[PDB]
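Student: Mind having a look at this structure? Questions to follow.
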Amino acid sequence: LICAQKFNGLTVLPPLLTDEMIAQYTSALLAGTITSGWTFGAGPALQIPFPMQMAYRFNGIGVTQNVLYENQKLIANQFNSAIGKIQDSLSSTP
Amino acid sequence: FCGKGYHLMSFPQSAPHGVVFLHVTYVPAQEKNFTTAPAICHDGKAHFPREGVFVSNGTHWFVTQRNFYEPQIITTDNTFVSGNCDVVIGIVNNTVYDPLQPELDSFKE
Amino acid sequence: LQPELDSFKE
Ligand SMILES: *[C@@H]1O[C@H](CO)[C@@H](O[C@@H]2O[C@H](CO)[C@@H](O)[C@H](O)[C@H]2NC(C)=O)[C@H](O)[C@H]1NC(C)=O
Ligand SMILES: *[C@@H]1O[C@H](CO)[C@@H](O[C@@H]2O[C@H](CO)[C@@H](O)[C@H](O)[C@H]2NC(C)=O)[C@H](O)[C@H]1NC(C)=O
Ligand SMILES: *[C@@H]1O[C@H](CO)[C@@H](O)[C@H](O)[C@H]1NC(C)=O
């Protein structure tokens, strides 16, 4: 059983990075992505308004800059609905 | 993938039972904060920069590339129009200096 | 250019 892991000379070493500092790393990465786009991954983090960073990423896939700005509310609603659905997607299928 | 930063070159170097790479990357520095804007309404039509970004020296407005600060006057060759300027959130107003109009006016008038 | 140029000039 996992409750008593000692068994017979069977040591289970704990991970060096506990879940708390791993989550701190993930949160720092999230904040970097949100408030600095790709800039923080290649040097100092340069703040850039989110919608503008989204337009930049749109420019990277082919769609021009103005596609996002004229559809900002629609894209925001789509993103928020999808991120809402992902939790129920994980829950529904074990 | 090839060194931290914007990769430029990679010179290999032989090592015993391995290889050593010299990733020559480009690291930006000396950043400066600037007031931006998604677009610049001039005559009721939004102007988005063809490349780079709209930045403001506090007072004036300019357009420059993202990874280096070379302020340039917002001309109609640096920006492309798309629709009216009532649907873009956060739009600012300014004057997109068209290069052709003063040129032709000085030529003729 | 040409339409606007002619409109201004003519
Ligand atoms: C931003 O704002 C100032 C003040 O408006 C700008 O000053 C003008 O722009 C030129 C070119 O840079 C300056 O050399 C002159 O002092 C100003 N003259 C004109 C043409 O209006 C300047 O561009 C920026 N400087 C600052 C204070 O950040
Ligand atoms: C950009 O300039 C336009 C035109 O000068 C401004 O539009 C005016 O907005 C006011 C609202 O306070 C209305 O009462 C006027 O009727 C508008 N004029 C016209 C003919 O469009 C607009 O507000 C400016 N935008 C910014 C952010 O400065
Ligand atoms: C710009 O200004 C903000 C707020 O005033 C400040 O927090 C930030 O460090 C500044 N950035 C640079 C690089 O000057």
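Chain A is numbered as in Swiss-Prot; shown residues: 849-942, in order.
This entry, so its header tells us, was determined using electron microscopy, 3.5 Å.
Keep in mind that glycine also has a Cβ here, set from the backbone N, Cα and C atoms.
In case it's useful when we look at the structure, here is the feature table from Swiss-Prot:
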type	residues	note
VARIANT	A:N856 to K	In strain: Omicron/BA.1
VARIANT	A:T859 to N	In strain: Lambda/C.37
VARIANT	A:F888 to L	In strain: Eta/B.1.525
Student: Quick check on the variant positions A:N856, A:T859: which one has the highest count of other Cβ atoms within 10 Å of its Cβ?
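Tutor: The residue with the most neighbouring Cβ atoms within 10 Å is A:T859.
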Student: At the level of the C-alpha atoms, what whole-angstrom distance separates A:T859 (variant position) and A:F888 (variant position)?
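Tutor: Cα of A:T859 (variant position) to Cα of A:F888 (variant position) measures 40 Å after rounding.
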Student: Counting every protein chain present, what is the number of Cβ atoms, excluding its own, within 10 Å of the Cβ of A:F888 (variant position)?
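Tutor: A:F888 (variant position) is surrounded by 17 other Cβ atoms within 10 Å.
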Student: Between A:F888 (variant position) and A:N856 (variant position), what is the CA-CA distance rounded to a whole number of Å?
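Tutor: A:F888 (variant position) to A:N856 (variant position), Cα-Cα distance: 48 Å.
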Student: What does DSSP say about A:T859 (variant position): helix, strand or coil?
Tutor: coil
